[PDB]
Structures are given as C-alpha cells and as structure tokens.
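Working notes, beginning with the structure itself.
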Amino acid sequence: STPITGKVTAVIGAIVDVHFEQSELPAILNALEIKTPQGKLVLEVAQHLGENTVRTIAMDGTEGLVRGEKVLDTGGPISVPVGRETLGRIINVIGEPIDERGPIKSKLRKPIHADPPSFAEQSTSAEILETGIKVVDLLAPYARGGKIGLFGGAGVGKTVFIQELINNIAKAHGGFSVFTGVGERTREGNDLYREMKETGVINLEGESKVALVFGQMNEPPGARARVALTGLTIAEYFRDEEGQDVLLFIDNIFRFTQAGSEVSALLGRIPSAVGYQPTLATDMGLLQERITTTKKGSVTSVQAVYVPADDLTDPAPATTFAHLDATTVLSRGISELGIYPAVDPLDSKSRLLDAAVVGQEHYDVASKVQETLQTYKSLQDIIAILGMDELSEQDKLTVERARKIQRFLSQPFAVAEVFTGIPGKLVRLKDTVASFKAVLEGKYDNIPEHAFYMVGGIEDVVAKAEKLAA
Amino acid sequence: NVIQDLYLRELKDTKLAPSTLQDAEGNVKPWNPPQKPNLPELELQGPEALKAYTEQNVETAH
Amino acid sequence: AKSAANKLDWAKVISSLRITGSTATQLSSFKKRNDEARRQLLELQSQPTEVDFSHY
Amino acid sequence: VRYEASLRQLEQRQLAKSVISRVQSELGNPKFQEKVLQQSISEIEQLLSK
Amino acid sequence: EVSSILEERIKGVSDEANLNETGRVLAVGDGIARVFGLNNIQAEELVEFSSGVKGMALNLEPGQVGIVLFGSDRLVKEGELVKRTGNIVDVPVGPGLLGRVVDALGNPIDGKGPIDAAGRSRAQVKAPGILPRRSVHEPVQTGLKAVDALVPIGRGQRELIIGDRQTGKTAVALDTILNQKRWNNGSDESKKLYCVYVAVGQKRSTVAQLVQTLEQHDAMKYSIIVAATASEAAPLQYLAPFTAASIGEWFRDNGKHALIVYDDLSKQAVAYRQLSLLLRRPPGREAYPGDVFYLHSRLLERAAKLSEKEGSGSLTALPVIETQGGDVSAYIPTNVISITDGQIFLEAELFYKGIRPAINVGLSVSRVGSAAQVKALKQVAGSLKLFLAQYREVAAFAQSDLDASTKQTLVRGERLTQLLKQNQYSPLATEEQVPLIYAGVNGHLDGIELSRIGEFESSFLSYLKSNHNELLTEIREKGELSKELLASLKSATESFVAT
C-alpha cells in the first residue's frame, strides 16, 4: 500500500527490526501492520537506528516470521475503534472483538496515545463516591472522579472485590464503566464475562453500562503494555467525547509493571531497581495523569495492584502508591477471620478523611472507630500473654465493642453468594454512619459479637440477635 | 510570502457561528426567584402562654 | 445588649441555685441565650446583599 | 460567565479548524508558486545582507 | 477577536532563519537523539528541533552530539533539523512569578498571563562563597509551635523535612507557607519571605488542589509555584530545582529573604536515575546515580544567607525527602542528611495516633536551632526541651504504681503533647505561642484535664486577648519576655486557670 515498505531484518524475539527505504520516513510511536496468516501483526515503532532501520516492538507473536518481509505502516499510534457501540463488547489490543458481535466502532477510531490533560484543563472535585460497602464507606470515603487503588498481596479475591464494586456501584451509577484486564487469566475472564452477563451490566439486548477490554497474559509483553493504553483511551472517549462520567477499572497494574519492565530490557534500556524499568515513573505518570476529573467529564478508576510478597517497600508498588488518590490494603489475616471485605482498616487511607470534608460527625465517629479497633489490636498482646481479664473493665468494654465492630465490618457480599452463599448488603452512607455511631455509644453491646458477624446494618444486627436468640 | 497569505486568509475568511441565548440558558444556571418576606420569627404569641406561665409557676419549690 | 441579657442570665442561674422550682427558668434563659448567640451567627452569616454588577 | 469563557475557548478552537481548511487552500493554490517566488527573492535579499 | 490578536502576532514573526549551524538527527531512540552538526554548541545549550522539541546537550561526543530531549519523542523521527538556539537554559527571574504557577521553561501552566518578570537568568550558577555569607541569626517562624520551639529555624539555611510517604508531608510544609502570610503582610522584606514551592513529580490534580487551597488562604501573591508535575519530563524534573533556585536568586540578590521548599528531591533522584541510565552512565549505590550526591550538593549550597556587604539576604530552604520505609539509612537519605544542616523527621506512629504535627522530637534537630529562635520563646521553652526528655523516658512508664515524680512527669508530659498538637492547615501567631507554653512550664496546664486542654487553649487565647492584648502586643513587639511580663503571665494564667 503505502510507499513505506520495510523488510524485516532481525527477529530477535518481540524486537523486530525493519528496514524501511531511504525515501520513506517513519516516526516514533507509529504502528506498523504486517499482513500475516496470523491476522496483521502490529509492530510499534520505538526507535530509529539509522538509514531508515527502526527497532519496533511486536504486539502479537513472532513465530514463523521471515526476515525480508514487506511491512506496511498504519502511520501513527495504534487505532482502536471508539463509539458508544463499544459498550458491552470485548475489545482486544488492536481493537478486534473477543465478544464476536462483529464490527466494533461507531463511525470512529482513535489513536491510543494521547497526552495527559494540562494543569489548565484540570478541574478539582470533592465529590464523594459511595461504595455501599459500609466499612469501605466509613473508614475509607471514596471520591467521584478519584483514582481508587486496590493495593494488596497475592490474588486477595482481587477480581472478587472489583465484582462487588461493579455489583453495587456500577448498577447504581448511570455513566459507563470500563473493565480493563491486563494479562488477567482466562478462567477469571470467563467468570467475569459470564458474571457481568448475569448481573446484566453487559445487557445482551440494549446498551451495557460497562465496556470490556480483556487482556490475557498469554499475549506477548508488548500487547500487555498497550492493552493499558487502549483501555485508557476508551475511558477518555467516554469522558470527553461522550461527555459522561465513567468508572474506569483496571486490573492488575503490577502486570502492567512487569510487562513494562520486560520490554524495557528488550529495548536495551537497562532495567532499573529490582529489575523495574528506568522509565517506570514517567510511564506511570502518563497513565495516571491521563485518568483525572476534567471539565469534560469525571472518571473514577479502581486499579488493582499486586504487591509482590506483600512488600510495598518494593519500588514498583511504592511508586504506584504515590500516584493514586484513594489507597486500600487488603490483608490476609482479616480474610482468614472470615471478614469480607478483607481490608485491614488500619491499613486503609483515603484522601477524603478531612474533618469537615467528610463531615464533623462522620470524622469524629471515624476517629473513635479507629481508636476502638486500634485499642483491640494494641491490647491483643496483653490479652494474649498477660490474659484477657487482667485488663481494665473500661479496656475490656472497648475490646468487646471492637469485637462487635470487627464483625460489624463483615458484610456478606452479593458476589459471595458463590463464595459464601450469603447475599449482599447495600447499606446507605448515612445509615452506616448512624449504625456505627450507635455501636460506639454502646447501645448495642447487648447484642452478641456474632450477631454482627456476616450481617448488614443495625436492623439486620438486631434481627440476627433475635435469630440467634430464637 | 506565506506570512502575509496566512494573515490574509485567516482574517478574511474568519467564520463565527453565534450560539442562541436559549442554548446559553441550558449551559448556565438560571436565576433563582425572590425569597419572599414570609412570616417573621415571633415568640410569646397567644395568651395561652401567659395564663400557663403565671399559673404553672405561681410558686417555687419549698 | 445580648451581653446584658446573658450577664443577667448567669446571675440568675446562681440566684436560681439558691432557690428551687426555678430550675427550668434557667433552661428558658438558656434557650433565649442560645438564640441570641445564634442570631449573631445569623447576622455574621450575612453574605453580600447585592449583586457584584461592577466587576461581573 | 462560565459558559461565556467556555464559549470563547470553543469559538477559537472551532475557528482554528477553519484555519486548517485555509491552510489546505493555500498549499493547493499557485499562490504556493507565487509566494515561493517571493520567499526565494526574500531569501536572496536577506542572505545577501549576510 | 482574540483570534485577530494572535494573527497579528504571527504576522509579527518573519525573522531571517539563517541558522549558522543546524543539525540533523542521525538516529533518535529513547529521547536520546544523536545529531550530526552543532559544531560550536555550548554544553547544556538549548536546542530547538523541527518538532519544536527543546533539549539540553549533556553529551558532546566527537562524532555525534547527544541531545537529551525535554520534549516527547512522539513527533521526533530521524533526520530532524536541529536548530541551535545558542542559549543555555534560562528562566524568567523577578517578582513577576508571585502568585504564578509556572513550568520550568517559565510557561504559566495556570495561564495567569505570560510571565513578565525582571530578567531571564540561567538555571545553573555556582553557590555563594565563604566570605559572601554571614551567619544566621534571623529567625523565621513557621506558625507551627513545635517547629518554632523544638527545632527553631532561621534564614538561608537547609534543614530537612524527611518523613514517610503521603503522611501529608506536603501538609506539614504548606502550614509554614501559610504562616508566612502574616509576616508577608509585615513591611520588612526579611519578614517578607517570598516562598517558592517546587512541586516535583506531583500530579496536576494534586497541585491543582494545592493551588486552590493557596488561593483559599490568599497566599498566591508571595507564593511562587515551580511545577514539574508527574507527567513533566525527566530533564524538566532534573533542572527543576536548579531553575527554581535562580528565581530565588533575584530575591536573594535584592537582599530580601525567601523560602524555597524542594518537595521531594527523592523524585528528583529518580529522574536523574532515568537520565543517567538513558545515557548509560553506571547507576550508583542503590541504583541511584553516583553523582546524585554531587547533584544535590550543587543545589543545596545555593541556599544561603548572604553577607551584609552582599546586602543581608537569603534563600532559606527546606528540602523534603520521602522515606520509603522510614529508612534514613537509605542511600539518598543518608547522603542528604550529611549535606544538610538539620533534619526534621516526622514519626508515622504519631501521625497514625492522630498527633499532627507528627514530628519525632528526638530525630529532629536543627543545628542553627536556638540562634534563630525568638528570645521570648527561647526563655519559655528551654524548660520544654528538658520536660519532654523526661517525658520520653517516662513514656515507657505508661505501662501502674509509679514514683510520684514519674507520675507527675507523665501527667505534665501528656498535657504538653496535646498542647503541641495543632490542627493541620491552621497556623498560630508567635505572640500566642509564648503564653501557652509558659503556662505548661509553670505546670498550670498540668492540673487542667486533658480533654479540657483544647477548650482551655482557645479560651485562654481569647481570655488573654480580652484581658491583656496590651501584654500580647507588647510581648509580640518586644520579642523578649521580661521578668515583669513573665510575672504578669503567671498571674494571668492563674486567673484563667481559676476559670
């Protein structure tokens, strides 16, 4: 087609070098398509090396390639399809379906590289997203347009947490959502595909309030890198062009880190600390700045992160830790205690927590909750060795309240009607503030600890007190 | 020169489409109406209170 | 003014201390005192009473 | 005021895209030839002053 | 309209493009263009591409001149003409940047008009000499009572604010800036510290909030915000504190005083790491480049209080270092600690326990310290240092039957700890710091119940304000506490204590 014809020279893995002719001039960040019996292999131009010999990265696999192979140039960053017809369709990295509902695209395509909106563009918001998950709402207030971050160790039901969030927040939410999966396993994928068909957020007939971008780790690291870019642009199209607010969801961004580390090394850019690319910070910055509350729209990303061996002192989680608005850490111990969610609430910090911002009553209550739980933890060592009863009566009452509160964090989940069988609880923000306040006042210290366990709000807590009584 | 051409072309050809006041109304917050005088704050109204206060507290506790 | 009212209020609290049955006199006094201090916050919560048609 | 400022920004970027249409007009025209002559002689005069 | 004004401006460029030396990219990969040409180019000189990209020229190699692009590689491609601007990096300097959030180049990212400032002066210049300095003696008061007393700060000095990530490190810093409004209002231009906040790697949304908060507290008019945001490129980040320092030099040179807060040099480090690695220079200890010590040191000795022949002026600085796990043992913290003259080390546990300020009193030192302390505050808080020392030992005594002395210490100490709490984003006046601490010293506060300390404080301040703002103003203006004032204060405190 285009005079820009290059002949492959070296297949050295994903790195494939092409020899465009002297007349022709390619450019960095372009997309090359090579017609193959394996669709069109896309190579992203990442360097010029001289005499129109580029060093480009493959997206798709590199098997069977013949060095000398004619290479067409798309002419710029990979172009996905965009539209409101992207809703409820699985879009692969190059844009091609996986939902197999034929041509995805409205009348538009867009490039997947775009710039992060400037300082002037930025528009601040103090709006509060509500999770409907009482513990999350109270002790980690979320924000609309935010950059929520589900930091945690190994597969802490990471998908499960996201599924609950989609179950509650998405259905309630009127905008769109984008579920982006970076190297996620195809078992999890099939469950998610099925699950969101079931929750009907993928509405088989009619519009879906979610769009899907499923990336599989099987796909080479290069594809793993620019699945993120693809998803990011889809959210931008929604935010900007459709004007609507969105709720972005990305999974798992450590997989994004790993992928970036690999192709850095392959690019010859010697990987920095703990083998993580020297460009990690700036790559994170481009993704993160791209996700924001503009005056065109507002997008609330919820990004899963895998913290290797639960070491957050490791530079890669730590670097991400700075860039995210509203961190949460999911802890194994609390999971094992049976509490769903598994978040250690003394290990969760959301930017919104300022006293008047979350409201003085909410704040005061939250200071008290934090102390009450913290008292139980501090006293746990004393209770353990010295003994429970040697502690003060006041301390013991605080412990008893903490045990009740601890199991009042336990909210059985709707998406754990398959992981526990017990239905969800969607508890309003005001209702949570009130019910937690009551507990602290000690009004329901006549209600067993286990009568808070795996039940919702105060009404439920009383009902299970009665149920156990019966 | 292109400098002159650019200057000329742009200026001469300038196209401004005006937008309706009605479209502006949609895109701006519309005026909120007067608050009205209403009832003012008033206390001690009715001789119900007067008889009640005199009678109820005609004595102090011994 | 309101400071007159309140000085007399607290004087009356310690007078009502000496007697009894006036143990809700002080609560009425407390209510009016409240409303006087509320009115001051009302009057201080006086945002500009006219449009800024100068600048805007 | 907010829609007014937005409308001013919107008008300039719309009129910017209308300039792109004028750019395409200039580079098509044999004003492209005649202004190349002007540029050529201007460079001759300028560079001779060096 | 406005469009017409722009077109007129375009008509106003037509300049002879006789580029004495041009370049052509030979190969561009990784933002490291290798250019053929640029024969007489100066090192670190600004170069303008066909793509319009700006660069610096760290490598002048014989066959190729290795530009480091400030710009993105997106438009860059091989062969690109590289005009030689012929000017090493310079940024506008002057009082024009007051209330102006600007990027490193000087572009107003807030768009508060094109920056009109006195001159544009180059980014890097070497630090003041031995004899071009005179010793610090002038305090600076951050409003944070604990900072002002426990680690009193002065002018033209460096002293860290080293602490754990996202503990509102920026919040602690911002409080100082806010208190500078009070002094700023004040006529003396040493009292006018024209603050410069250098937001490094900080996402534009975060800095937008910062800007908004600053606007709420009307601080943007002595504040300058040099911004290299998360997106902003590693050359920009690298040159960002240097660029910022030059802005400071105009004030310093004008003999005025100012405060530059480099936040955080840890993210500056990463950018240098990226740069060094991209030039394939070996990465130093902890994979952070070997000349990071040199880099930081070059910057940090520009913070200096000049001599009186150099018109007694300064550029006070307060670098912020982010301690990943709290490790001051980490290579960049250890280096920086050595370089600087004091550190303040916020304690994460204290932060968690809601003690804000969260300062770790032991791990905070100021070397200049009490030399740059208000005399009044010095008198009434020498005692405070000793009391707190005992309180630290008697902290562990909180695990009880205790010696009466110990139990008294514990009570006195707990009340003091609460007193030094100061709710974030609310500075205090020095004339109101000194009475409260005096009370505590006299043990007046010890008696007052812990919960009622808070009520006591605000009330005491109003009580003092009503009873004797003659005393407060006298104390403020004298800046010393005379025996007569301390006498009156003990009495006044007794009167307040009774209520």
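Since chain E takes its numbers from Swiss-Prot, the residues it shows come out as 44-442, 445-544.
Every residue, even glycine, has its Cβ placed from backbone N, Cα and C.
E:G206 (ATP binding site): 28 other CB atoms within 10 A of its CB, across all protein chains. Feature annotation from Swiss-Prot assigns ATP binding site to E:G206, E:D207, E:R208, E:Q209, E:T210, E:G211, E:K212, E:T213.
Within the same chain, residues at least six positions away from E:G291 (mutagenesis position) with a Cβ under 8 Å of its Cβ are E:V239, E:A301, E:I303, E:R345, E:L358. In Swiss-Prot, a published mutagenesis experiment is listed as E:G291 to D, annotated In ATP1-2; growth-defect.
The Cβ of E:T383 (mutagenesis position) has 22 other Cβ atoms within 10 Å, all protein chains considered. The annotation that Swiss-Prot gives for the mutagenesis experiment E:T383 to I reads: In ATP1-1; growth-defect.
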| request: For E:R208 (ATP binding site), list the number of other Cβ atoms lying within 10 Å of its Cβ atom. | output: 17
| query | What number of additional C-beta atoms lies within 10 angstroms of the C-beta atom of E:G211 (ATP binding site)? | reply | 18
| request: Sorry to bug you, but what's the C-alpha spacing from E:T383 (mutagenesis position) to E:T213 (ATP binding site), rounded to the closest Å? | output: 19
| note | A Cβ under 8 Å from chain A is found, among the recorded positions E:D207, E:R208, E:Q209, E:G291, for E:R208, E:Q209
| task | For the recorded ATP site, whose residues are E:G206, E:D207, E:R208, E:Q209, E:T210, E:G211, E:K212, E:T213, find every other residue on that chain with a C-beta no more than 8 angstroms from the centre of their C-beta atoms, and list them by sequence position. | result | E:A214, E:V215, E:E365, E:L389, E:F394
| task | Going by DSSP, give the three-state secondary structure for E:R208 (ATP binding site). | result | coil
| task | Within 10 Å of the Cβ of E:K212 (ATP binding site), how many other Cβ atoms can you find? Include all protein chains, please. | result | 21
| Which residue, of the binding-site residues E:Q209, E:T210, E:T213, has its CB surrounded by the fewest other CB atoms within 10 A? | E:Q209
| message | For a quick check of packing: other C-beta atoms within 10 Å of the C-beta of E:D207 (ATP binding site), how many? | response | 19
